[PDB]
Amino acid sequence: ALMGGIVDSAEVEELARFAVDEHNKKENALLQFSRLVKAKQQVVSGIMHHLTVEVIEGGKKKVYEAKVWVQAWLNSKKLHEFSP
Amino acid sequence: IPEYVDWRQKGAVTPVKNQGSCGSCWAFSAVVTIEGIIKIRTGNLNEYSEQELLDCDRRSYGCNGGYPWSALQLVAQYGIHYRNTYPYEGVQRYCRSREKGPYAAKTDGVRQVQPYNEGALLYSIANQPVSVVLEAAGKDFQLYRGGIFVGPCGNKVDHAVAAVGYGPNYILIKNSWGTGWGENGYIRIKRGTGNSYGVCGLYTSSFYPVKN
């Protein structure tokens, strides 16, 4: 197993919801969080969550890959990447 | 072996680093052990390049994870440069070792500590800093504020760090998450619980550099 590698929840669900809201805020977007289809986590300085999320964009279902960087001890949570 | 070991007191450990958003812990772990053996063998404490290993270890996956053992094999084969000549960027780039000039240091090999053996690990820690692995994904580990940590945590290891000492009831670990985590960046993990995996699977996979 890769140390610091990507490997396959209530908290995870909120992180997925967090990614979509964060993205809507930054891009003045109107994505509707539909569901977390798949989740993987990776240890970095903290945790990098690789979330596969289904949203509704203009009435149409679409799947995005979101990377949410969490550093719990600093109460920090950041949308690192977001794209189809 | 001694009752207490702490390589920081022997001047064999550099300041705590922060790997950031990159899954480069395997390189940081390797580097701590190289900084340590080099101080032990030459009397000098220097900082070596995690970036170099991140970019150049073709067996590892850049910021997507890697292996402390292949990084250490790389240093035994080609040496390593100083951290300031090859600084950390937090992202993998192309290998530029040969763009820098002569290496700063070189090791002679790599050895593995017999796994799942607490005494073998302490024995090796007594000799030099050792690259070890553990499961750090758990919330308790993430929030570690100090004290001798017992978890809870499983044994599905996912993070590489470095053991730089120990005591009657703990093993001293240098983490790579900045000084704002744990005890100024370190963690004391409980030992002696009769768990062969080690707390958080700490005895799962340990390597150290050999320097003639």
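Note that chain B is numbered according to Swiss-Prot, with residues 134-345 shown in order.
According to its header, the structure was obtained by X-ray crystallography, 2.0 Å.
Here the Cβ of each residue, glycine as well, is placed from N, Cα and C on the backbone.
Database features (Swiss-Prot):
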| type | residues | note |
| --- | --- | --- |
| ACT_SITE | B:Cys158 | active site |
| BINDING | B:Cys158 | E64 binding site |
| MUTAGEN | B:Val165 to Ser | Slightly enhanced thermostability and higher optimum temperature; when associated with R-307. Enhanced thermostability and higher optimum temperature; when associated with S-169 and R-307 |
| MUTAGEN | B:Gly169 to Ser | Enhanced thermostability and higher optimum temperature; when associated with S-165 and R-307 |
| ACT_SITE | B:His292 | active site |
| MUTAGEN | B:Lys307 to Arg | Unstable. Slightly enhanced thermostability and higher optimum temperature; when associated with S-165. Enhanced thermostability and higher optimum temperature; when associated with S-165 and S-169 |
| ACT_SITE | B:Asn308 | active site |
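Residues near B:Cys158 (active site) in space but far in sequence (CB under 8 A, at least 6 apart, same chain), listed by position: B:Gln152, B:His292, B:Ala293, B:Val294, B:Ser309. Chain A lies within reach of B:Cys158, B:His292, taking the recorded positions B:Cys158, B:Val165, B:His292, B:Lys307, B:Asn308 and requiring a CB-CB distance under 8 A.
With respect to their backbone Cα atoms, B:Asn308 (active site) and B:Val165 (mutagenesis position) stand 10 Å from each other. Remark: B:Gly169 (mutagenesis position) has B:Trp140, B:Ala145, B:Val146, B:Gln261, B:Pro262, B:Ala295, B:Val297 as non-local neighbours, by Cβ distance under 8 Å and separation of at least 6 in sequence. For B:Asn308 (active site), the Cβ neighbour count at a 10 Å cut-off comes to 27, with all displayed protein chains included.
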